[PDB]
Every structure is written in structure tokens, then in C-alpha cells.
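**Q** Right, I'll just put the structure down here and ask away after.
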Amino acid sequence: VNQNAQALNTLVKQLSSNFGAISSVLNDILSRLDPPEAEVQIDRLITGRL
Amino acid sequence: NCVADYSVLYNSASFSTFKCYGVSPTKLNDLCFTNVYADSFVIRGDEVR
Amino acid sequence: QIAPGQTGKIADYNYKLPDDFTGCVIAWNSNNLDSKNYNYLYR
Amino acid sequence: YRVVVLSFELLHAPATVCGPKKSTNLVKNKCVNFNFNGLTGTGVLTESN
């Protein structure tokens, strides 16, 4: 039960990571940038979250 | 302590460059800031880069 | 302003490209032929 | 060349320089798209304890 908890908690703490994007939050990127540049950053998130 | 209509700035043809890096310029009307600082100085035109 | 995904007076109101435009933009000075001139309208 | 550099504080604090947009009335206890201060999302808004 502790290992099944550490797995889901560490999976959710990896939503706080940037992976070298300009923000850890997808809505920040989609507020601050227009699509031609936002897609360069969201591909950092989709690469790191996947 | 104010409202900044960035469309008024961006629509001006007087600017030779209007280059936004950490934001896209259309988003400046959608965003909000906790400070803004304007820097202001003169250089030669070859040094703008 | 003549590139994919741009913004500006032409890129809003007169001529806009897709963000993924496939093609080529070819441009040259025509002061030697077109200047006189005010028949060149734009928004 | 006259250079202006508009440096932005995107850092989290109270809203102080804003974009040219009208606010609207807050709805509680129903699903809504929202923006606060450029913090965009979707949700159900409730009184916090």
C-alpha cells in the first residue's frame, strides 16, 4: 500500500516539474503565448509528462 | 495601479521593432501584471540587436 | 508581416498566412517602377 | 534609436497593471470557464473555509 501510494504521489509531483518549459502549468503557457510559440513549449510538457 | 491598453502601442507604425519574448503581443490585452518596468535610453541603430 | 502566423496591419486586415504555410515568399524593391504613387491601397 | 524595454513582473502577487478588459459578475456553485488576473481555467467556484 505504501508503494502504490508513492507511485501516485510521485506521478502527481511530476506535474509540478517544468522539464525546461517556461512554466509547469499548461494554462500559464496558453495565457502567455500565441499558438506558433505555445506549441514549442507544450511539446516540452507532453514529452516530459508522457 | 492602472489599466494599460497595449493595443494602442502595438498598432503604432512608429516602432521599427516591437519584439515580445516571454509573452506574445496579442496576449498583452488578455494578461495582468504585479509590476511593470519601462527601461528608457538611446543607442545607435546598429546596436538594437 | 509576410510570413506564417504573423500579426500587424497586413497580417490582420489585408493578407494572412496559415501558421504552417508551405510555399515561398518572394519580394523585391519596385521604387524604380511603382513610385510616382497613391493607387496602392491598404487597411 | 530610442529604446523602450517593457520588463514584466509575471510573478505571483496582487494584480497591479491590467489589460483593457471589462470584468463580469462572479457566479458561485455552477460550472464556469473563468479568468482571474489572467489565471485562466474552468471550474465550480465556492466560498472557502
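Using the numbering of Swiss-Prot, the residues shown for chain A are 952-1001, in order.
When the header is checked for method, it gives electron microscopy, 3.6 Å.
Cβ coordinates are placed from backbone N, Cα and C, and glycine is handled just like the others.
According to Swiss-Prot, the record shows the following:
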type	residues	note
VARIANT	A:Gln954 to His	In strain: Omicron/BA.1, Omicron/BA.2, Omicron/BA.2.12.1, Omicron/BA.2.75, Omicron/BA.4, Omicron/BA.5, Omicron/BQ.1.1, Omicron/XBB.1.5, Omicron/EG.5.1
VARIANT	A:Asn969 to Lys	In strain: Omicron/BA.1, Omicron/BA.2, Omicron/BA.2.12.1, Omicron/BA.2.75, Omicron/BA.4, Omicron/BA.5, Omicron/BQ.1.1, Omicron/XBB.1.5, Omicron/EG.5.1
VARIANT	A:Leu981 to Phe	In strain: Omicron/BA.1
VARIANT	A:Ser982 to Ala	In strain: Alpha/B.1.1.7
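Mind mapping these onto the model and telling me what they sit next to?
**A** The Cβ of A:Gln954 (variant position) lies under 8 Å from the Cβ of no residue that is in the same chain and 6 or more residues away along the sequence.
Taking the Cβ of A:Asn969 (variant position) as reference, residues of its chain lying under 8 Å away and at least six apart in sequence are, in sequence order, A:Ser975, A:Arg995.
The Cβ of A:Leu981 (variant position) has 16 neighbouring Cβ atoms from other residues within 10 Å, across all protein chains displayed.
A:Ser982 (variant position) falls within a helical segment according to DSSP.
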